[PDB]
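Student: Okay, here's the structure, questions in a sec.
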Amino acid sequence: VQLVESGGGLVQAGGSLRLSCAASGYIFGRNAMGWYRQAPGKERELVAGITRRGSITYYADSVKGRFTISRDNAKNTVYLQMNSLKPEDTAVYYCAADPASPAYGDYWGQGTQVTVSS
Amino acid sequence: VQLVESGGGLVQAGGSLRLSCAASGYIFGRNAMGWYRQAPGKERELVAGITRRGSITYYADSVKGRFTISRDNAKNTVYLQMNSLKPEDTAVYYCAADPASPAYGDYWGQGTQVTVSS
Amino acid sequence: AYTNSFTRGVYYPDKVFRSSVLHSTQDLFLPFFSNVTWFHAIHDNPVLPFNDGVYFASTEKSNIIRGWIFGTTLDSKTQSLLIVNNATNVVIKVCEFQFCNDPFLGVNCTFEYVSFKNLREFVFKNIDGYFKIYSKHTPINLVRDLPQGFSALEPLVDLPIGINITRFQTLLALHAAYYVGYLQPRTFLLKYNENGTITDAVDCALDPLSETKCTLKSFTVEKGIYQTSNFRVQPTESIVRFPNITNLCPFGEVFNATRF
Amino acid sequence: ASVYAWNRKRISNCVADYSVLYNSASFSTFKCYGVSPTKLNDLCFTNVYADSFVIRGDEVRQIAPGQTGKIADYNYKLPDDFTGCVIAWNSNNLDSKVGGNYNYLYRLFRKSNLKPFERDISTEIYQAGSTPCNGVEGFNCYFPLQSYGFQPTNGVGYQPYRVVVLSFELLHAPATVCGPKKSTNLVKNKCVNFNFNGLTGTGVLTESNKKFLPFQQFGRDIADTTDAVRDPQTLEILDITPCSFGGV
Amino acid sequence: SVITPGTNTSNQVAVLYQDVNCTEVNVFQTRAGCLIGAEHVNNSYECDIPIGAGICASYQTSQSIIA
Ligand SMILES: *[C@@H]1O[C@H](CO)[C@@H](O[C@@H]2O[C@H](CO)[C@@H](O)[C@H](O)[C@H]2NC(C)=O)[C@H](O)[C@H]1NC(C)=O
Ligand SMILES: *[C@@H]1O[C@H](CO)[C@@H](O[C@@H]2O[C@H](CO)[C@@H](O)[C@H](O)[C@H]2NC(C)=O)[C@H](O)[C@H]1NC(C)=O
Ligand SMILES: *[C@@H]1O[C@H](CO)[C@@H](O)[C@H](O)[C@H]1NC(C)=O
Ligand SMILES: *[C@@H]1O[C@H](CO)[C@@H](O)[C@H](O)[C@H]1NC(C)=O
Ligand SMILES: *[C@@H]1O[C@H](CO)[C@@H](O)[C@H](O)[C@H]1NC(C)=O
Ligand SMILES: *[C@@H]1O[C@H](CO)[C@@H](O)[C@H](O)[C@H]1NC(C)=O
Ligand SMILES: *[C@@H]1O[C@H](CO)[C@@H](O)[C@H](O)[C@H]1NC(C)=O
Ligand SMILES: *[C@@H]1O[C@H](CO)[C@@H](O)[C@H](O)[C@H]1NC(C)=O
Ligand SMILES: *[C@@H]1O[C@H](CO)[C@@H](O)[C@H](O)[C@H]1NC(C)=O
């Protein structure tokens, strides 16, 4: 619940958009964190994630050729750099633990809307 | 818990430093309030205190020759004027009830660091 | 090589003085008349399971058996318990010990404590973190087999270790014979004499006469018929039968609805 | 210690002053189960186990018998029949630090729940899907321990607390731990209220003429009641006779 | 139930299973249950240890329990 997202907005397909969030130590200390997205009419899915230990990253197949995820421990923040955005990437993006769940006391934040035009 | 401290900082030994805090009526209405300090490796101790009724003041022996404690009811605040500071006075200073304790529902605040150099 | 236990392995279960009484108790004891494994030291040192507790005994003239090791993997990764009789004392240590595959005595750590003709018997059990040792030393005149007769073991030491033990190995010095049995959770009727010494016992699950003796709280049984137990046929199989419903319940239609 | 790897120490062969803890105003909580917190100084124990760890303020309530939750199920568990005291206090000026203290760890997930007083210090990666992890984090693969990241400005539910649990073991075994009581002289052939190393009753004490084995502490009769005791200072055996009574 | 001479004579016993078939549990089936270990004979003697339904048992001549 102790998360803030930012960096959304409307862009034309191509170029890039930078998303970021900040976390309290409680969440930033979790084994791993990443970005999730939910498009209208769709289930929320994990887009990309980065671990706390080893900075291990992984990506969903649909974004492997264009997204980069990273973290900066100095400020307790997480970033997602989305390059070559296509209209298909329109969704609300959310910052959450890789094992995110109400079962662990997690909450979803407001998220931020990213819209990609023709 | 409804307390804010301020006025800390680094000074050279000698001269003086003014500490202050503000309290909600809940705490300001307590029989007495004062300042406590905790030096690294030491237990927290009461430095000085002032009562609500009669403005009775008292000081720890180690500071009797240089500290003055006072209160101003108009703003619900408490002040500690520390004169002739020595390196031995380096500690984190806290605002709390003279009978401060978790037993009474009290909490310690952030406190403020006062550092005194050669 | 195996031999009959001959009603040995009884020990005082607690530190309460009792006298002139027959007392019934449920604890880990060597079952009467089960057999134990007979090991020979002359022309071995196997690692044996500990199971639920160990009955150990040995017969000597030269006292070649010096001690024993208890533990799990015995690989220097976890705690192991080492007990050795040496010189004029007994030294007990619990450490991440490095063991030989065949440890012997030529002729970090967490815990430390310092205390044929001869028959020695011991009982080793782990309860609530304690390594409880009971023992007895009696004279013998028997070489070819395990001695018969009744004798109870007394508590020797009770060690506050907190160690997990699944296996053990003995320690012999090198230039006679020992037995290993296992304890089971069964009830005994113990007979205390006027000085509080246990002089006899009944293994309540040995046979129907023993059951009668335990039922009646007596070592002597009168002529007649006694009801001691209850026979029940046990189920051997299970049956599960349901109608041919393959349809799954539409929980998704209520649960995952677009509008509530 | 981190709660996932909680510490334990044994207390024995000592005088246990419990008033020093009970009347300390610094504790945020002091809850006893099975015993009143104010009668502790009058009781004897075989021994006392002191378990110790740091947890978050909102989960302090899980350190109790019968509770469930992430600490109760994966880090530290008390039995339903637990006898003992759970004592805790705020450590926001010690354990919390600027930027977050990530040294204190807890287990968020495991394959199965813990039994009372178990500890799990495994670093095995947890599989949460069908594909073997082989030690590597990624989709459906997670490391089970999380950091708390305690910070000075967290609200109270997110501040660290230091917790000490005193588990009291009671057995017929001679007490090795007793409170700060003073002894009196022994008297015989009088009706008295007695306490012998924690074993109490009312009766008349006389010298016995029976022999205890060297390890026996007390004896019992056919009714399983106390028959005799071994005096703890002079190792002699006394018989206990009920004080006379009858109808009128 | 256990049918026995006293222990001052013998440690041999016979056991009766009161409500069952001998096919379910020197075996004799009677109306009083399945009796195991006693030797049934077709002689007639005064009753010693009663079993039920006309049947008794005793210890006698080489000495064993008979029904
Ligand atoms: C004592 O240590 C042994 C290891 O020697 C533990 O045995 C393992 O138990 C797990 C289940 O928890 C099994 O999956 C393993 O296969 C067992 N290993 C072996 C070699 O048998 C045992 O559980 C420990 N006991 C206690 C009380 O901690
Ligand atoms: C409601 O929908 C969800 C998502 O479709 C179902 O949960 C499972 O979700 C995982 C992916 O996270 C899939 O791999 C599983 O196959 C889904 N389960 C099922 C049965 O489809 C959830 O079960 C649905 N709820 C109900 C009551 O049907
Ligand atoms: C004695 O040991 C043998 C070993 O082969 C085993 O088959 C037998 O069942 C054991 N008997 C008893 C009474 O323990
Ligand atoms: C002591 O324990 C640590 C783990 O906490 C281990 O790395 C070290 O090797 C152990 N020392 C010895 C002598 O076994
Ligand atoms: C009990 O001890 C006495 C000596 O005090 C001895 O004479 C007597 O025989 C002992 N009784 C038994 C059953 O050993
Ligand atoms: C206890 O102390 C008294 C007084 O010094 C002494 O006489 C007695 O023998 C001691 N008892 C034990 C068990 O140490
Ligand atoms: C029981 O046997 C003993 C001999 O061991 C004998 O003296 C006694 O009289 C017998 N009792 C009965 C009732 O037969
Ligand atoms: C035992 O089973 C047989 C059939 O095999 C039957 O004739 C007989 O009456 C049964 N006896 C009892 C006591 O159930
Ligand atoms: C039953 O009686 C016959 C004589 O009719 C006899 O030969 C047989 O041995 C007797 N059997 C038993 C078991 O008593």
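The residues of chain C that appear here are 27-69, 80-143, 165-172, 186-245, 263-347 by Swiss-Prot count, in order.
Determined via electron microscopy, 2.8 Å.
In case you wondered, yes, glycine gets a Cβ from its N, Cα and C as well.
Quoting Swiss-Prot on the natural variant C:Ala67 to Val: In strain: Eta/B.1.525, Omicron/BA.1. Under its natural variant entries, Swiss-Prot includes C:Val83 to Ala with the note: In strain: Omicron/XBB.1.5, Omicron/EG.5.1. Swiss-Prot documents C:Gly142 to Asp as a naturally occurring variant and attaches the note In strain: Kappa/B.1.617.1, Omicron/BA.2, Omicron/BA.2.12.1, Omicron/BA.2.75, Omicron/BA.4, Omicron/BA.5, Omicron/BQ.1.1, Omicron/XBB.1.5, Omicron/EG.5.1. The natural variant C:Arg346 to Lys is recorded by Swiss-Prot, whose note states: In strain: Mu/B.1.621.
Burial and contacts for the listed features, if you can.
Tutor: When Cβ atoms from all protein chains are considered, those within 10 Å of C:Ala67 (variant position) total 18, not counting its own. C:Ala67 (variant position) carries neither a helix nor a strand DSSP state and counts as coil.
DSSP classifies C:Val83 (variant position) as strand under the three-state reduction.
Other Cβ atoms within 10 Å of the Cβ of C:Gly142 (variant position) number 6 in total over all chains.
The Cβ of C:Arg346 (variant position) has 3 other Cβ atoms within 10 Å, all protein chains considered.
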Student: Measuring CA to CA, name the entry from the variant positions C:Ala67, C:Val83, C:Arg346 that ends up nearest C:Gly142 (variant position).
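Tutor: Of the variant positions C:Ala67, C:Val83, C:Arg346, C:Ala67 has its Cα closest to that of C:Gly142 (variant position).
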Student: If I restrict to non-local contacts, at least six residues apart, and a C-beta distance under 8 angstroms, what lies near C:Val83 (variant position) in its own chain?
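Tutor: C:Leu110, C:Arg237, C:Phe238, C:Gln239 - these are the non-local Cβ neighbours of C:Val83 (variant position), listed in sequence order.
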